[PDB]
Amino acid sequence: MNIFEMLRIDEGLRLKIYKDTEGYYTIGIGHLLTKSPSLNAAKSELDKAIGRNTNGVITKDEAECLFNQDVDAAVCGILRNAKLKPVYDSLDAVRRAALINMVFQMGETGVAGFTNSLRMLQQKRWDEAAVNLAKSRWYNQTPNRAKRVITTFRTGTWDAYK
Ligand SMILES: *SC1=NC(C)(C)N(O)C1(C)C
Ligand SMILES: *SC1=NC(C)(C)N(O)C1(C)C
Ligand SMILES: [Cl-]
Ligand SMILES: [Cl-]
Ligand SMILES: [K+]
């Protein structure tokens, strides 16, 4: 297991534009295209991301391309954020993956907003952090995925993905 395999499990793989759990146009391995309700807007975002006139459909290799860029972007977002970087630096590799996962799903700004959870993570108070993380719109809206990510923070293992 690693961050790529973890997010591949959580996000799935679909080669045609679809709507994610929030109702937003997405493709590939959880690549958010736009929050706009316009399918044409989503298709334009797709063409720009891939660099060709698509039909709203991409190849698996293209999905993996976007995925690698997106994982990189999540790590970058963490490292450039004054709230997230110290926590990331403080974590072991498995828990780092959990934090990357959250940023991939909700974005840098959203995760940086979890101030009290972040503090508990930096304090290595894992059970307490797990309880606090579940008290969230995030957990309520995607409870199975959030449970896997939270278990990863709680235990420092990949047990939730094996
Ligand atoms: S990244 C990227 N996407 C495709 C599949 C077009 N590629 O060949 C690259 C350059 C690896
Ligand atoms: S950090 C970072 N790298 C890219 C260019 C992918 N970004 O958009 C961020 C999130 C600002
Ligand atoms: Cl430490
Ligand atoms: Cl709490
Ligand atoms: K998805």
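Heads up, header says this was done by X-ray crystallography, 1.5 Å.
Quick reminder: no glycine exception, Cβ is built from N, Cα and C everywhere.
Where Swiss-Prot documents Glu11 to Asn as a mutagenesis experiment, the accompanying text is: Loss of 84% of enzymatic activity. According to Swiss-Prot, the active site, proton donor/acceptor annotation covers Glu11, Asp20, on the basis of experimental evidence. Where Swiss-Prot documents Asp20 to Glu or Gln as a mutagenesis experiment, the accompanying text is: Loss of 99% of enzymatic activity. Among the mutagenesis entries in Swiss-Prot is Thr26 to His, noted as: Facilitates transglycosylation more effectively than hydrolysis; covalently bound substrate. Where Swiss-Prot documents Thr26 to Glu as a mutagenesis experiment, the accompanying text is: Complete loss of activity at neutral pH; covalently bound substrate. The substrate binding site feature in Swiss-Prot is assigned to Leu32, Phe104, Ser117, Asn132. Here the residue is the original one, but Swiss-Prot notes a mutagenesis experiment at this spot, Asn132 to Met or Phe: 2-fold decrease in enzymatic activity. Annotation of the published mutagenesis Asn132 to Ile in Swiss-Prot: 5-fold decrease in enzymatic activity; the original residue is retained in the structure shown.
Everything Swiss-Prot records as a feature, shown here on the structure.
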| residue | record | Cβ within 10 Å |
| --- | --- | --- |
| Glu11 | mutagenesis position | 20 |
| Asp20 | mutagenesis position | 18 |
| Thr26 | mutagenesis position | 22 |
| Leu32 | substrate binding site | 18 |
| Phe104 | substrate binding site | 25 |
| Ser117 | substrate binding site | 23 |
| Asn132 | mutagenesis position | 18 |
- Item | Cα proximity to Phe104 (substrate binding site), best match among mutagenesis positions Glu11, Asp20, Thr26, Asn132 | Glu11
- Which one is it: of the mutagenesis positions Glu11, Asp20, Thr26, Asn132, whose Cα lies the shortest distance from the Cα of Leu32 (substrate binding site)? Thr26
- Would you kindly give the Cα-Cα distance separating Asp20 (mutagenesis position) and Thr26 (mutagenesis position), rounded to the nearest Å? 6
- Query: Near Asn132 (mutagenesis position), which of the recorded positions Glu11, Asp20, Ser117 can be found within 10 Å, Cα to Cα?
  - Reply: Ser117
- Per DSSP, to which secondary structure element type does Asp20 (mutagenesis position) belong, with helix, strand and coil as the options? coil
